[PDB]
Amino acid sequence: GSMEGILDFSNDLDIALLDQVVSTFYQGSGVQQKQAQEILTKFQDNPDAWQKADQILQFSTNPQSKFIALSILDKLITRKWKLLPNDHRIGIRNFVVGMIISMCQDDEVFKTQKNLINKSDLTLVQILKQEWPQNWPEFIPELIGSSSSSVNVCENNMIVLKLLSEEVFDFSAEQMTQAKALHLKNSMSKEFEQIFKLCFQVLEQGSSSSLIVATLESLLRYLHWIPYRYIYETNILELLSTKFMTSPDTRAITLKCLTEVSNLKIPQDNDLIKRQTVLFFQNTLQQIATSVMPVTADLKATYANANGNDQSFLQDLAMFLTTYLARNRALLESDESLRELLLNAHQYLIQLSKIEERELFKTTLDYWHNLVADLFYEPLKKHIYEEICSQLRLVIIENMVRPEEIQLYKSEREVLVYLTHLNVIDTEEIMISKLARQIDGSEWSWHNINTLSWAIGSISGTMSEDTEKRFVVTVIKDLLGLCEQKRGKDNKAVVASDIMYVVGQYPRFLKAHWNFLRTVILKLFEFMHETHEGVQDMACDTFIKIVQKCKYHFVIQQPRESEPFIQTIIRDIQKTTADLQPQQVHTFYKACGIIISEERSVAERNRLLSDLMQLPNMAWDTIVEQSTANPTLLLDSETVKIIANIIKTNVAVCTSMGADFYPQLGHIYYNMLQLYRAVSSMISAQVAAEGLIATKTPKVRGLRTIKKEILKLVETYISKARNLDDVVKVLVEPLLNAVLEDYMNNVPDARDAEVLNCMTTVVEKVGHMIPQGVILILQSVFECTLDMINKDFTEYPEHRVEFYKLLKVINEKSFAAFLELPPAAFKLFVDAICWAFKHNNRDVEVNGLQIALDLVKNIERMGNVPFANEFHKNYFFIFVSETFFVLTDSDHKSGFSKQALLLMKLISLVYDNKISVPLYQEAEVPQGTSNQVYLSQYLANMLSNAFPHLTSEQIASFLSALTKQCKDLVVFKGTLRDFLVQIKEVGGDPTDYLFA
Amino acid sequence: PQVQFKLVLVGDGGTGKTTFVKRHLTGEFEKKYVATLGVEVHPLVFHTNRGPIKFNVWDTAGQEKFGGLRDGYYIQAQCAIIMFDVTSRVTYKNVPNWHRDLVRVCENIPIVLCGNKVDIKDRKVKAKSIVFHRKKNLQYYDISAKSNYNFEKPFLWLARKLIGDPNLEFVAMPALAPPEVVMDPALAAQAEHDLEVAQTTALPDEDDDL
Amino acid sequence: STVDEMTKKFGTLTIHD
Amino acid sequence: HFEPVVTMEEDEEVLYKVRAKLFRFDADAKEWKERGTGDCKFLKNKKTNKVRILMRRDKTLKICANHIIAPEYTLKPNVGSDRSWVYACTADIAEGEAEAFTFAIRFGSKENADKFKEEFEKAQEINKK
Ligand SMILES: Nc1nc2c(ncn2[C@@H]2O[C@H](COP(=O)(O)OP(=O)(O)OP(=O)(O)O)[C@@H](O)[C@H]2O)c(=O)[nH]1
Ligand SMILES: [Mg+2]
Ligand code: NA
């Protein structure tokens, strides 16, 4: 009601009404708050609102209103500043400087209004970016002058100089032109002598901790860019490493400053700098030991208790020690007197590494990796760290992670493998004695036995074979004893899994010892009958895991065995898998497939293959005989389950056998494609009988699974197929007749996106051999799929994704299929590519731009012929402007690189005279006119209309530069990014595009 | 109730900020991307062993054109969650920017960094690459609003820092004995009607495990 | 023999008491 | 002598426990919305002999279902599921105050869903007494 008064700009703004609306937002709730939010937003986005800012900043008492006043000003300064008259520019500068000084004088406001003060400074820093130093040359001297008088002003000036350093050096790349970044960087660099003078004085004369923290906070930012000489050739390292490590308010920021010092660019051959780099580290550790905690402090307990800012401090300490030691530990390894310092710093890292905090642990593990790698390769280092490394072994083992947490596991294993090589005797000891403390029950728990098992398995293949043998036997003996000891089948199952986990990780041992391998596999088969949760999965996982590693020992005949063991597995395959779930059986069959692929006798592999596929081929044949003679039996959902499992079983075997699967595929191929058609009819019939809801029913989803697993089997085979003559001659023509018409003639909801996926793999592997088949694929799926996906960007996500993969691979492999498209259909091809540009979905966006780029390469490759000439006259300026549209709309930033590359390619064609026809039509430009001139003219006009706030000079400059730079890619990208900054503001400098 | 904290949720458009909150409010999984205009405040209560804790969750707008007051929303926030998308590299590139604007208003508060959408198979921002949190003292969690992987964690961590107890756990809220409401004739019509539409509108994600 | 005695212990591994 | 160093489901018995996902029908839109995933329990009160559904969400443990398994309710099948039931509930207090819902609850398999319908009817036969 009354709150929408402030939107009426025809009157004076009621400041009390603003504060109502502002209070209602920040302190109210529900409907009240939400109505206030929309009015603040409409107020703030009102282009005239900045005029009523100095009004708010002097009259309003509410800091939140004042903050929003600065937010409106901040918007004007970064975007419409050069459009203002020059008296406004000075006027605004004056009351931003005047307000800041005004608030610092008042100690009440200085203390209680930190948020409003810091926003004022950031708003001041935006003015400097526009005006400094060309129109404010005396800013830095007048800043330093005010800093002697008032301590509050001095502290605030450090905040300003911090924010200034950030916006110039840390956050300029995206937000400024290259030329303006360089200007502000050189301008800060030129006056830093005077700024450092002030900081160093304030740090020595040190009266006030808030001032000293603010100065140290600014210093941290300077260290990203300043030359080393300011740190080393002054006294400032002594102050940081001693004075500011004692007091706790300064300690935190000082440690972050020294962390960045350790990364400074330093001459690597100067013995005073080397002593100075040792010195500050020595001091820093000395202050930690006497002022914070000694080397023996239990940092796990401290961190866990979470008092004050202890957790942040311990994090910063880790960062400091790792950063320095990674760069500089070499400086401490040769001197006898620095040995204690070296080992004390590493002991702190050992204690830090015991902290229960994943992300911190990761940080210290990167360092441990760095070190132990170096101790494994570098001469004479390892003996120094024997005691550190021995503790690390325990730390890594006690914190081992399951293999499924992929990355943390990899880093741990790597470190533990290096520490095992460095001293095998110690590693084995630590692992065995931990096992004895699982047997005695002192450290017994499900989690603890699991971590030890993951640890023991991580160091596989690092010991000598003869030592490994003794180690594994000991470990396995003890774990067997532990299982027999324990009671209740929860406990027994945990240990059985760990026993079987560890043997799975030692394939070399399993390879050397056949008797034992055989026992382990037969034991897994007994475990495939256990109903207890997790056991059957663990049995199947371990089986295929052992099978992947030891393939040869199943496929050949061992000593004192009547046959290769693969034959023994196949004979009881019914009995072995009888209690497993269907997906678990498929893993079993997949495993059996891996083994069979090792047999290189064709007669034998094919024989083993048909033996393996016996149950599913006998189930299959009886279903084919049933459901062909009477399609009534295919409506039963139980028959649909059985058929899907047969196909899934085939996919599983085909996955592991690839090209070797052909004789099995041949057995079922034609009946399978007939089943595909029969299933298709039922889906289309059910859709007409029940409606679109039919596609959701279990009945139809069952049938669609059959189709999808059939499509998946064929895709899987063709992806890995070695004999491509037989793929073309036998498989393809039947497949296309089965799948393409069905796809085309179903309503969109009944179309399987997997049809597209399947076709992509066909075009990939054999598209070059089937030009007529590829035309058939386009006719059947192109237009009808494009209509499903060209209304919005969300609907049919899988179809949308697989659609552009198919066009990509067709455009690569059988481009001639696009030539045979009618002109109207080829126009939809161009429409579809540009449609892919506009997707946020990266999968579609990347292929959209890729297709576009390859299409241009394909047209270029045709040379001076009428199709390529007609393509440029029709579609060149479509691609140029459609590319520009996505580059400059701020909603396709992820695609910048490939957009830039596509744009450059389009421009380079005209620059190299590769288009052999006038792009301009009859009478539109003079007769003797190059494409280069018309290209500049088209773009000058295009951009002028798309961005009417740019001057003609800005545009003409940009284009002159952009076309010159169309051979150098990264420079071209630079010019594009400059243009992206300049379109966000008014009055950008056109000379910025000469930055070279 | 009386013990309540303002939380600001920031990060690029599409990362799943609102989806994450709606999952915590109602339990639902919003499939559609409907961009937040400016901000939406959502009160969100957890039951802990140290009494109940409430977050006023200011769910802010990731897109720039729908950004609204921007860092005006951060004023007097006591904690924050910075969100990105592990499938989109650019969302992680912009994390330094979201943090810059946040800490300038909120100098000293507990912040969680969240990499959403780890349920997606083709992950683009790798675990190895995620290190920005280290020097800035942010807690990091891989999460998923879809699979609920670590979905409780950010709020549990912030609760611990804000209340100042590392051992604070979430607990089972009290389950009162429910009523014996007999149904009347006057609501039998609209329940009959609503049930007809329910049965004949299929449940989402039937391929999912539960 | 140490590997064989271990293999025999492995044979009797069970989940039940 | 040496001196030493100085939920509300207590009254209820668990009859049936099953893992499940619960949806509510938003009538205004034409869509189901997830309400929670976790252990769905059937709880007989030792005082009143009254059976209720109690279902909590994983990890947060917030209540997403809390009502009496009334004799009048009937479990209908859903069009798109062989492992789900759907039914009218006149009064649920998972959010706070009593409120009507059209619920749907989906289980791991068809075999679990069938055992649910069996135990659900057993609970109704207790609540008539
Ligand atoms: N796969 C997957 N998708 C998710 C997840 N979380 C969110 N999404 C998807 O992200 C899309 C939009 O998420 P939003 O919550 O609107 O993202 P937002 O950050 O709130 O967007 P703005 O309001 O513009 O800031 C939805 O379509 C969700 O399906 C997740 O954990 N996994
Ligand atoms: Mg949102
Ligand atoms: Na391992």
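Here Swiss-Prot sets the residue numbers for chain B, with the shown residues being 7-216 in order.
Quick reminder: no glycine exception, Cβ is built from N, Cα and C everywhere.
Per Swiss-Prot, domain 'Small GTPase Ran-type' is recorded for B:7-171, and the stated evidence type is sequence analysis.
Listed in sequence order, B:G68, B:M89, B:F90, B:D91, B:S94, B:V96, B:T97, B:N100, B:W104 are the same-chain residues six or more apart from B:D18 (GTP binding site) with CB atoms under 8 A from its CB. According to Swiss-Prot, the feature GTP binding site maps to B:18-25, B:36-42, B:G68, B:122-125, B:150-152, an assignment based on experimental evidence.
Annotation note: B:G19 (mutagenesis position) sits in a coil segment as assigned by DSSP. Looking at Swiss-Prot, you'll find the mutagenesis B:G19 to V noted as follows: Blocks DNA replication; when associated with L-69.
Annotation of the published mutagenesis B:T24 to N in Swiss-Prot: Has low binding affinity for GTP and GDP. Decreases nuclear import of proteins and RNA. Stabilizes the interaction with RCC1. No effect on nuclear location during interphase. Loss of activity in triggering microtubule assembly at mitotic chromosomes; the original residue is retained in the structure shown. Close to B:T24 (mutagenesis position) in the fold, though at least 6 residues off in sequence, lie B:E36, B:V40, B:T42, B:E46, B:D65, each with a CB less than 8 Å from its CB.
In the three-state DSSP classification, B:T25 (mutagenesis position) falls within a helix. Under its mutagenesis entries, Swiss-Prot includes B:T25 to A with the note: Minor effect on the interaction with the alpha phosphate group of bound GTP.
Within 10 Å of the C-beta atom of B:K37 (mutagenesis position) sit 11 other C-beta atoms, taking all shown protein chains into account. Under the heading of mutagenesis, Swiss-Prot lists B:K37 to Q and annotates it as follows: Mimics acetylation; enhances the nuclear export of RELA/p65.
One mutagenesis experiment catalogued in Swiss-Prot, B:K37 to R, is accompanied by this note: Decreased acetylation.
Residues within less than 8 Å, Cβ to Cβ, of B:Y39 (mutagenesis position) and separated from it by at least 6 positions along the same chain comprise B:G20. B:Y39 to A appears in Swiss-Prot as a published mutagenesis result, with the remark: Abolishes steric hindrance that traps the essential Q-69 in an unreactive position, and causes slow GTP hydrolysis in wild-type. Loss of one hydrogen bond with the gamma phosphate group of bound GTP.
Of all the Cβ atoms in the protein chains shown, 14 others lie within 10 Å of the Cβ of B:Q69 (mutagenesis position). In Swiss-Prot, the entry for mutagenesis B:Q69 to N states: Unable to hydrolyze GTP. Increases binding to BIRC5 and promotes exaggerated spindle formation. The structure shown retains the original residue.
Quoting Swiss-Prot on the mutagenesis of B:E70 to A: Strongly decreases the relase of bound GDP. Counting only same-chain residues six or more apart in sequence, none has a Cβ lying under 8 angstroms from the Cβ of B:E70 (mutagenesis position). In this structure, B:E70 (mutagenesis position) belongs to neither helix nor strand by DSSP; it is coil.
In the three-state DSSP scheme, B:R76 (mutagenesis position) is classed as helix. Residues near B:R76 (mutagenesis position) in space but far in sequence (CB under 8 A, at least 6 apart, same chain), listed by position: B:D107. According to Swiss-Prot, the mutagenesis experiment B:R76 to E carries the following note: Probable loss of interaction with NUTF2. Loss of transport to the nucleus.
What Swiss-Prot notes for the published mutagenesis of B:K134 to Q is this: Loss of normal mitotic chromosome segregation and defective mitotic spindle orientation. Mapped onto three states, the DSSP output places B:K134 (mutagenesis position) in helix.
Record note (Swiss-Prot), mutagenesis B:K134 to R: Loss of normal mitotic chromosome segregation and formation of sister chromatid bridges. The unchanged residue is displayed. Within 10 Å of the C-beta atom of B:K134 (mutagenesis position) sit 11 other C-beta atoms, taking all shown protein chains into account.
With a cut-off of 6 Å between Cβ and the nearest atom of ligand 2, the recorded positions B:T21, B:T24, B:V40 reduce to B:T24.
Among the recorded positions B:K37, B:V124, B:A151, not one has its Cα within 10 Å of the Cα of B:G19 (mutagenesis position). All chains included, 27 other C-beta atoms sit within 10 angstroms of the C-beta of B:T21 (GTP binding site).
In the three-state DSSP reading, B:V40 (GTP binding site) counts as coil. Proximity to ligand 1 at the level of Cβ atoms, with a cut-off under 6 angstroms, picks out B:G19 from the recorded positions B:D18, B:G19, B:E70, B:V124, B:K134.
Neighbour counts were taken as the number of other C-beta atoms within 10 angstroms of each residue's C-beta; across the binding-site residues B:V40, B:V124, B:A151, the minimum falls on B:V40. Burial estimate for the recorded positions (B:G19, B:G68): highest at B:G68, by number of other CB atoms within 10 Å.
Closest in space to B:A151 (GTP binding site), of the mutagenesis positions given as B:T25, B:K37, B:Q69, B:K134, is B:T25, taking the CA atom of each residue.
Among the mutagenesis positions listed (B:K37, B:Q69, B:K134), B:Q69 has its Cα nearest to the Cα of B:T21 (GTP binding site). Residue environment of B:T25 (mutagenesis position) contains 23 other Cβ atoms, counted within 10 Å of its Cβ in all protein chains. Of B:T25, B:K37, B:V124, B:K134, all annotated as recorded positions, the residue with the shortest Cα distance to B:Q69 (mutagenesis position) is B:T25. With respect to their backbone Cα atoms, B:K37 (mutagenesis position) and B:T25 (mutagenesis position) stand 8 Å from each other. In sequence order, B:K134 are the recorded positions among B:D18, B:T25, B:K37, B:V124, B:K134, B:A151 whose C-beta falls under 8 Å from a C-beta of chain A.
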